[PDB]
Number of protein chains: 2
Amino acid sequence: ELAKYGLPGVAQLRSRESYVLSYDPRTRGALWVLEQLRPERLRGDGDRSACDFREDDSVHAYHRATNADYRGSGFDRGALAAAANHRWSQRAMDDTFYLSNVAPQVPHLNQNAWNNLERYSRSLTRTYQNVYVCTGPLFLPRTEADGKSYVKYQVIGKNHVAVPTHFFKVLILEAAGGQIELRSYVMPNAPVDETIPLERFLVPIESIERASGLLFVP
Amino acid sequence: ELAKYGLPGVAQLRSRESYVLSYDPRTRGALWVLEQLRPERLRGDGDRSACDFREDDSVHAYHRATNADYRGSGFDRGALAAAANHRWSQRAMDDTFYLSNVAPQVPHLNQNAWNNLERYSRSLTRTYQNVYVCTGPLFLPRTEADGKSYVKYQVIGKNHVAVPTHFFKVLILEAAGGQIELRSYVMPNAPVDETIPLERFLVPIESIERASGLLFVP
Ligand SMILES: [Mg+2]
Ligand SMILES: [Mg+2]
């Protein structure tokens, strides 16, 4: 048999209380995380200190981000499935502090501009019955003086956790009616101004689908 | 439950007559390719023109490598599963010319030193009843002027096909008496001296396992 000893590659799905993620052991962070925020269900009892992030013991130690990797890095532990999205229940929001839900994020971006869009998705849960949000990183290519195009991203910690160049957020908004409503955003991993209107970052989703390796048109 | 709209990330395993691969839609290349070389049966009468490659149709057109991506790159279409490994059957060799089995490779490496390593793998079908080979790319970080580590690789064509910085090859040498011995090689995607003994590119498998995100030890 060709599979006599096992295949080296894992399809690394995780389904937590609060989201589903697909994990990439090479980047030491998630490919995508999808949550369904419904209203009804956002605001609730439960909280946790802003810094109580935990490594994921379901990920092999070879490919597992640790708090030490972020230590001294200048990057926030930016959660993709946001914490205030799941104040519904306690470990429903404890699952959002696993480092599998986290990518190195420029702190000004984590606290102001990505934060405003997190609010926007939390505001749009108001016009539509159900709001599904899928979030993840981008590593976008970039030319230099020689004319050739390069992907270049920073790598932090001894475990070499990748710092994304960009992040995407795609929302498909509905149950209560007829169900069109797809909206796609991308911001660079950089101190982007809070003043810029949120929709200056709208992008067609195949932009994201080609770059990310994922397919969203279902 | 939130999976009501499927998942955007499909794990990608193809099984051809000659190998199992696992595909990466973001790099537009295989994460690994798994062959089982057996002492002679896989050297028969098959043959194929050396540049006759097919773009894979089992991969969505947003994430697939094409021959136009390679055309002006300066890079060889280096087959990870070697074509000479499967003279056994015409289809077993035609499978190795799928572009999903191919990564951008510096042509001097493809034809002198990587070639010697594959000729070395085919050789060791002397001593061992079975020789398993797993080949794949590596994207290794390098340290820059500012003291930070970055992963930097070129992308070619307008599907942005990742140019690996290194290549790994793992030999699982099954001796006739059941005994299995392990061997691991990493060579840079560069013109490297074919006169250097292949012994100098030996590396520990945990090193490939931490860099690639794969787990090999059976
Ligand atoms: Mg945050
Ligand atoms: Mg070759």
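Residues 60-277, in that order, are what chain A shows, numbered as in Swiss-Prot.
Each Cβ is built from the backbone N, Cα and C atoms, and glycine gets one as well.
Copied from Swiss-Prot, the annotated features are:
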- A:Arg107 to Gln: Loss of deoxyribonuclease activity (MUTAGEN)
- A:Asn169: Mg(2+) binding site (BINDING)
Pick from A:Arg107, A:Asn169: which of these recorded positions has the biggest number of other Cβ atoms within 10 Å of its Cβ? A:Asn169
In whole Å, how far is A:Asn169 (Mg(2+) binding site) from A:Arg107 (mutagenesis position) when you measure between their Cα atoms? 17
Mapped DSSP class for A:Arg107 (mutagenesis position), helix or strand or coil: coil
